[PDB]
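Inspection log for the structure reproduced underneath, given as structure tokens.
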Amino acid sequence: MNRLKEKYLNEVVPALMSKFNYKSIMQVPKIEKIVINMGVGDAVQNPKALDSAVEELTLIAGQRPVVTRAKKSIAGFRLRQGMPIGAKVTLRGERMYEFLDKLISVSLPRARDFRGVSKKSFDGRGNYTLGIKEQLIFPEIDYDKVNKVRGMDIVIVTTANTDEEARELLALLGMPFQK
């Protein structure tokens with residue numbers, strides 16, 4: 001099976017069982033999905049920036065993204081709800097583990113003046129948000145084939161009830177948290 005899923009089952013689960021003393025394996029947190037988002041605030045006025053985001057996400061995630069849109073509202077330069085504002089791709093299963101394994105071992109360390117990732121960016125519901133400054137850290141991206149360096153966000157959704165349990169799950173999986 002996938003290297004990281006094996007580490008999860010053989011090392012992480014028993015470690016979480018010991019760390020939180022769950023009643024059974026069914027209560028142990030797992031990563032459920034990883035949502036890779038590339039905001040293109042404009043996109044409406046710059047169709048090409050959205051197109052680039054869509055292609056780069058396809059390269060980064062090995063899966064086709066979906067366009068994200070603005071939610072209901074009042075003001076926003078008149079006209080707003082429904083306008084494209086970026087693109088996202090949600091990974092599950094084997095592809096999700098492959099992506100995270102590479103993210104942890106290859107991409108994140110390649111970040112400019114890398115000093116580890118934030119231990120604080122959790123949403124209070126057990127999910128981790130990783131703000132990425134430059135999409136260039138992904139080996140699937142080639143600077144010479146992109147219109148420009150840009151950032152993105154990666155949300156790692158877990159089945160943990162709390163940030164504390166999700167953080168331990170991610171640390172045990174190898175997430176290079178700042179220290």
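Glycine too: its Cβ is placed from the backbone N, Cα and C atoms.
Quoted from Swiss-Prot, the note on mutagenesis experiment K33 to A is: A 3-fold decrease in binding of the 5S rRNA. Where Swiss-Prot documents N37 to A as a mutagenesis experiment, the accompanying text is: A 25-fold decrease in binding of the 5S rRNA. Quoted from Swiss-Prot, the note attached to the mutagenesis of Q63 to A states: A 12.5-fold decrease in binding of the 5S rRNA. Annotation of the mutagenesis experiment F77 to A in Swiss-Prot: An 8-fold decrease in binding of the 5S rRNA. Where Swiss-Prot documents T90 to A as a mutagenesis experiment, the accompanying text is: A 4-fold decrease in binding of the 5S rRNA.
Distribution of Swiss-Prot features across the structure.
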residue : record               : contacts (Cβ under 8 Å, 6+ apart)
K33     : mutagenesis position : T90, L91, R92, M96, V157
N37     : mutagenesis position : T68, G86, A87, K88, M152, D153, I154, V155
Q63     : mutagenesis position : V89, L91, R95
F77     : mutagenesis position : none
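The Cβ of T90 (mutagenesis position) has 17 other Cβ atoms within 10 Å, all protein chains considered.
DSSP assigns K33 (mutagenesis position) to a strand in the three-state reduction.
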